[PDB]
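Trainee: Quick one: the structure is below, questions incoming.
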Amino acid sequence: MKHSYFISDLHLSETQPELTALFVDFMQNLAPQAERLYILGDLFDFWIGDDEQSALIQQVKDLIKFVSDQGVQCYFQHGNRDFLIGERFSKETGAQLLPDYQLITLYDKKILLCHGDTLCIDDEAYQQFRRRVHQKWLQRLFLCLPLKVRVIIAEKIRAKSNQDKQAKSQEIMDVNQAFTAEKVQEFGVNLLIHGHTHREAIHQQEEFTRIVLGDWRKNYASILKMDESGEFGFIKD
Ligand SMILES: CCCCCCCCCCC[C@@H](O)CC(=O)N[C@H]1[C@@H](OP(=O)(O)O)O[C@H](CO)[C@@H](O)[C@@H]1OC(=O)C[C@H](O)CCCCCCCCCCC
Ligand SMILES: [Mn+2]
Ligand SMILES: [Mn+2]
């Protein structure tokens, strides 16, 4: 039974070693038997450049490389927490980098993949911040700074973002339905998979189905599985 997995929004961090354990069990016991593994952003709590080094980072890279070298096709799509991942991280892990939208053909299904933050177009404060940090010239500037200063910048940008979110309603921090519907029509799909919005769900709209990967918490790993029988669903337990 050929099958593939979809995960996102793990936000791996030394502060939370409960998820890393869940990630190790998934990568060592289920991922090797998969045909493809897609990681749709927010694998790390934050990413400040491909020269980051730590016991947790070298662990996570190893798990991806071990799954990849066994013939599993691994893909990474950027999230908002780790959009700085580049060509070096891709070579070290085997995970091929996908653009912010990617149409795939899997098990006779046309599927649109994105992280999910580009669909929250009513969060205008976030979208303006997203346009700035995605400019290549400023990213080259940021990566020229020493490793230690970028971490504090990241920890404080994280800190501000935690404040601004409590200033926002839940509506504008979720996906705009009309825009999301237009995306699906642009790519000609009946199936859309994304993360970012934290709320694991499967919405069976009339025109299409929208699968939402949830956050990983200490007691739950959100893992979507599709197989060649055309079924899909989240690995419970
Ligand atoms: C080239 C520069 C490199 C910088 C490297 C950055 C390294 C760290 C990046 C991770 C931070 C990331 O969490 C910020 C973010 O995206 N938050 C949005 C998101 O909230 P989450 O909890 O992360 O899901 O989802 C929420 C719902 O959609 C959304 O609301 C949040 O958006 C925010 O809260 C952002 C704040 O509203 C504004 C942020 C301003 C902070 C400083 C801006 C200065 C611009 C810096 C330019 C150099
Ligand atoms: Mn996100
Ligand atoms: Mn996230």
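Counting starts with 1 at the first residue shown.
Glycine is no exception: its Cβ is also placed from the backbone N, Cα and C atoms.
I grabbed these lines from Swiss-Prot:
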{"type": "MUTAGEN", "residues": "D9 to A", "note": "230000-fold decrease in catalytic activity"}
{"type": "BINDING", "residues": "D9, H11, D42, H198", "note": "Mn(2+) 1 binding site"}
{"type": "MUTAGEN", "residues": "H11 to A", "note": "17000-fold decrease in catalytic activity"}
{"type": "MUTAGEN", "residues": "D42 to A", "note": "80000-fold decrease in catalytic activity"}
{"type": "BINDING", "residues": "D42, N80, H115, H196", "note": "Mn(2+) 2 binding site"}
{"type": "BINDING", "residues": "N80, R81, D123, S161, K165, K168, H196", "note": "substrate binding site"}
{"type": "MUTAGEN", "residues": "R81 to A", "note": "7000-fold decrease in catalytic activity"}
{"type": "MUTAGEN", "residues": "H115 to A", "note": "12000-fold decrease in catalytic activity"}
{"type": "MUTAGEN", "residues": "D117 to A", "note": "2-fold decrease in catalytic activity"}
{"type": "MUTAGEN", "residues": "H196 to A", "note": "5000-fold decrease in catalytic activity"}
Trainee: Mind checking which of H11, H115, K165, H196, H198 has the fewest other CB atoms within 10 A of its CB? They're the recorded positions.
Mentor: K165
Trainee: Going by C-alpha distance, which of the binding-site residues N80, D123, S161, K165 is nearest to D117 (mutagenesis position)?
Mentor: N80
Trainee: Long-range same-chain neighbours of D123 (substrate binding site), Cβ under 8 Å, sequence gap at least 6?
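Mentor: Spatial neighbours, sequence-distant, of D123 (substrate binding site): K168, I172, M173.
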Trainee: When you measure from the Cβ of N80 (Mn(2+) 2 binding site), which residues in the chain that are at least 6 apart have a Cβ under 8 Å away?
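Mentor: Long-range Cβ contacts: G41, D42, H115, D117, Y126, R130, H196.
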Trainee: DSSP three-state call for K165 (substrate binding site): helix, strand or coil?
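Mentor: Helix, per DSSP.
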Trainee: Cβ-Cβ under 8 Å from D9 (mutagenesis position), same chain, 6 or more residues apart: which ones?
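Mentor: The list for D9 (mutagenesis position) reads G41, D42, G79, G195, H196, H198, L213, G214, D215, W216, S222, given in order along the sequence.
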Trainee: Quick one: of the recorded positions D9, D42, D123, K165, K168, flag those whose CB is under 6 Å from ligand 3, and say none if nothing qualifies.
Mentor: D9, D42
Trainee: Of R81, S161, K165, which recorded positions are close to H11 (mutagenesis position), meaning a Cα within 10 Å of its Cα?
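Mentor: Those near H11 (mutagenesis position) - Cα within 10 Å - are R81, in sequence order.
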Trainee: Ranking the recorded positions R81, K168 by other Cβ atoms within 10 Å, which is at the bottom?
Mentor: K168
Trainee: May I ask for the distance between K165 (substrate binding site) and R81 (mutagenesis position), taken between their Cα atoms and rounded to an integer number of Å?
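Mentor: Computed Cα spacing between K165 (substrate binding site) and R81 (mutagenesis position) is 15 Å.
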Trainee: Under a threshold of 6 Å between Cβ and any atom of ligand 2, which of the recorded positions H11, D42, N80, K168, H196 are retained?
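Mentor: If the test is a Cβ under 6 Å from any atom of ligand 2, the answer is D42, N80, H196.
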Trainee: Quick one: pull the CA-CA distance for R81 (mutagenesis position) versus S161 (substrate binding site), whole Å only.
Mentor: 11
